[PDB]
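Shown below is the structure under consideration.
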Amino acid sequence: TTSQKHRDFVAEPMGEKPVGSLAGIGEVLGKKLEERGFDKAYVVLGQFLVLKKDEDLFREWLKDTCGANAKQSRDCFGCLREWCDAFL
Amino acid sequence: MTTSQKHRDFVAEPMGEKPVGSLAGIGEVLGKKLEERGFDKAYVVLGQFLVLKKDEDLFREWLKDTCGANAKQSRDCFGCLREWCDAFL
């Protein structure tokens, strides 16, 4: 199942949306991502793409980078995967 | 229009699974070196462009270091990704 946050993200180009528009990325995760350079959703999309959309490696990278738990990283992965299926 | 037809074809549509050689500036020689470093689909190079926050200097220097692109090749590749993003991201 999906959140409305997920459905809102996958419905449209992400443009300059902040990293916190990604499903799973709340205030705490978003702050830690911004501190490490990932201030916009497209920067995280970039890492997803550099990693060739690999679920295990992306979710592990996200845990290592901002401390996402398994649900948060699952949510973030799935919203980027569905966004790419629609727009890339 | 001063862009290549190859730029125009790339920016006209989502890139999907297009190979790296569909990018403007990326001929067969650069495309092979990119593929050997893991950058086998155009979207992987898009990924690097985005991870570098679309910065021209960083992206063009990365392309030079990774496949030996010259100034014109790196400018063309950057401009193609920049216009693609303006259209579709």
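Numbers in chain A track Swiss-Prot; the residues on display, in order, are 2-89.
Header entry for method reads X-ray crystallography, 1.7 Å.
Placed from the backbone N, Cα and C atoms, the Cβ positions cover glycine too.
OK, Swiss-Prot features for this one:
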| type | residues | note |
| --- | --- | --- |
| DOMAIN | A:20-35 | domain 'HhH' |
| MUTAGEN | A:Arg8 to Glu | Complete loss of LEMD3/MAN1 binding |
| MUTAGEN | A:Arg8 to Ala | Enhances histone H1/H3 binding |
| MUTAGEN | A:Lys18 to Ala | No effect on histone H1/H3 binding |
| MUTAGEN | A:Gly25 to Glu | Complete loss of dsDNA, EMD, histone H1/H3 and LEMD3/MAN1 binding |
| MUTAGEN | A:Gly25 to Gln | Complete loss of EMD binding and reduces dsDNA binding |
| MUTAGEN | A:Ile26 to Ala | Reduces histone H1/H3 and LEMD3/MAN1 binding. Fails to promote HIV-1 genome integration |
| MUTAGEN | A:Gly27 to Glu | Fails to bind dsDNA |
| MUTAGEN | A:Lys32 to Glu | No effect on histone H1/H3 binding |
| MUTAGEN | A:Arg37 to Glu | Reduces LEMD3/MAN1 binding |
| MUTAGEN | A:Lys41 to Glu | Reduces histone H1/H3 binding |
| MUTAGEN | A:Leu50 to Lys | Fails to promote HIV-1 genome integration |
| MUTAGEN | A:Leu50 to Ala | Reduces LEMD3/MAN1 binding. No effect on Histone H1/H3 binding |
| MUTAGEN | A:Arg75 to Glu | Reduces binding to dsDNA. No effect on histone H1/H3 binding |
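Walk me through where these features lie, including what they touch and how far apart they are.
The list of residues near the domain 'HhH' (A:20-35) in space but at least 6 beyond its ends in sequence, with Cβ under 8 angstroms from a Cβ of it, reads 3-4, 6-7, 9-10, 41-42, 44-45, 66-69, 72-77, 79-81.
Neighbour count (other Cβ atoms within 10 Å of the Cβ, all protein chains): 12 for A:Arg8 (mutagenesis position).
Long-range neighbours of A:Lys18 (mutagenesis position) (same chain, six or more residues apart, CB within less than 8 Å of its CB): A:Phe10, A:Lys41, A:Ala42, A:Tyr43.
Long-range C-beta contacts of A:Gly25 (mutagenesis position), restricted to its own chain and to partners at least six residues apart, with a cutoff below 8 Å, comprise A:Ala69, A:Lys72, A:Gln73, A:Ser74, A:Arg75, A:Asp76, A:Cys77, A:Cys80.
In three-state terms derived from DSSP, A:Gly25 (mutagenesis position) belongs to neither a helical nor a strand segment and is classed as coil.
Less than 8 angstroms from the CB of A:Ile26 (mutagenesis position) sit A:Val20, A:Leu34, A:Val45, A:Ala69, A:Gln73, A:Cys77, each of them six or more residues away in the same chain.
Note on A:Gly27 (mutagenesis position): other Cβ atoms within 10 Å of its Cβ, all shown chains, come to 13.
Its Cβ taken as reference, A:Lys32 (mutagenesis position) is surrounded by 14 other Cβ atoms within 10 Å in the chains shown. Under the three-state DSSP scheme, A:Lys32 (mutagenesis position) falls in the helix class.
There are 11 other Cβ atoms within 10 Å of the Cβ belonging to A:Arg37 (mutagenesis position).
DSSP assigns A:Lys41 (mutagenesis position) to a strand segment in the three-state reduction.
Neighbours of A:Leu50 (mutagenesis position), defined as other CB atoms within 10 A of its CB across all chains, total 25.
In this structure, A:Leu50 (mutagenesis position) is part of a helix by DSSP.
The Cβ neighbour count for A:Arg75 (mutagenesis position), using a 10 Å radius over every protein chain in view, is 16.
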Would you kindly determine which mutagenesis positions in the set A:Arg8, A:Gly25, A:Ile26, A:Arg37, A:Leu50, A:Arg75 have their Cβ under 8 angstroms from any Cβ of chain B, listing them in sequence order or replying 'none'?
A:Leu50
For A:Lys32 (mutagenesis position) and A:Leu50 (mutagenesis position), what Cα-Cα distance in Å is obtained after rounding to a whole number?
22
